[PDB]
Amino acid sequence: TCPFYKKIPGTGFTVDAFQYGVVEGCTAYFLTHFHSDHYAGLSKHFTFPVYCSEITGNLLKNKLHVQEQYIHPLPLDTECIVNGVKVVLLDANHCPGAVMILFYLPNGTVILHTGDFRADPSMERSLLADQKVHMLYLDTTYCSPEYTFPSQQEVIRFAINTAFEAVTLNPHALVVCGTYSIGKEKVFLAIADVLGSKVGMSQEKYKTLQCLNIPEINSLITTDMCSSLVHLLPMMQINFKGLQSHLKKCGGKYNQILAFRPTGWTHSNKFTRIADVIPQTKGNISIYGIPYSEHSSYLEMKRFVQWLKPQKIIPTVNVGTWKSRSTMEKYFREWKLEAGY
Ligand code: NI
C-alpha cells in the first residue's frame, strides 16, 4: 500500500509510486527521474498514464519497454494542464531527465515536490520566484550538518588534474570509472576530454547513454573498448580483484590502472579536503573515492528552504525511524525561527 508522502491531496495524482499495484483513485502516475528506488514496479505491462520529462520517457520506452501510448513527456518550464490541474516541471539538478513538480491545486494550494535534487541558488530565479508554496515534499537525504562535500566543479577539477598527470607520466596507464545508474556522467566525460579519448563501455551502458539528449554524444562515447583509454565498468568491479581481471583482458596494451569511484558522502569528508585526497593502492592499481554528489548538502538545503518559506514540509527521505524524523523536524524549526517565517 502506497504511503502518504507519495500522494498529492486534492488530485488523482501520485509521485514515484509504481511498486504498490493499482493505487485506488490514481488517474496519473508522475515519475521524477529514472533511478530504480523511484521507478520500482514499472515494466512493459504497465497500462496507466505516466507523466515525466522527455529524457525519462526515452529511458522508459527503450530500457523498460513501457509502451509508447502510456508515456506522456512534458517540456520543462512550461505551464501544462493534466487531468484538469495546472502543473510545471522544473530541472532538479540531479541526474539527466530529473525534475521537480509544481502542482496548482483547484482549491488555491500550491505544492512543490522536489523529487531528488541538488539545491542551487539558480532555482531562486526559476518560475518558483513568482508565487507562494504552501507545502514542500523535500529530498532530505543529507539533512544533518555533518554532511559537507565540495562543489561538483571542484571535484571535476581534481579528477581531470589527477588523470592528466598520471597518463602524461605513463602513456601506458588506463583510466577506469565506475557506474551503476544514470547520473554523474561529467566524471568520465571530463576525464576523457582532457585525455583526447572517447569513453569505452558495454553495449547496455551505451544504449542508456544514447537516451540522454547529451549534445554531440556520438563524438564522445563508443563500444570499441580497444580504441579508448577511458573505460566504464560496473561499480561492483571497482576493487583490486576486478581491476586486475580487467587489465588481463586488455591484451598487454596497458601496465597500470588508475580508477575512480564516485560515491556520495563518506565520513572521510569530516576530516579531509578534496585537495588532500589520496588513493588506495596495490601494485600497479590505484583507486580514488571522489565525493561527487547529486543531492543537496545540508547548507544548500537550508538555503533553499529559508528562501522558499514553505508553510509545511513533508520529508521524502530518512522517514523510516523515529530518531530520523525527530532530527529533521528540529532543523526545520530552527530554520523557520532563524529566518522569521
Ligand atoms: Ni535519485
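Residue numbering in chain A adheres to Swiss-Prot, whereby the residues present occupy positions 700-1040 in order.
Heads up, header says this was done by X-ray crystallography, 1.5 Å.
For all residues, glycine too, the Cβ spot is worked out from N, Cα and C.
What Swiss-Prot records for this protein:
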MUTAGEN   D838 to N  Impaired nuclear focus formation, reduced interaction with PIAS and increased sensitivity to cisplatin
MUTAGEN   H994 to A  Impaired nuclear focus formation, reduced interaction with PIAS and increased sensitivity to cisplatin
Surrounding CB atoms that lie within 10 Å of the CB of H994 (mutagenesis position), all protein chains: 22
Distance from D838 (mutagenesis position) back to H994 (mutagenesis position), taken between C-alpha atoms, in Å: 8
Listed in sequence order, residues with CB under 8 A of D838 (mutagenesis position) and six or more positions away: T813, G814, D815, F816, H994, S995, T1015, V1016
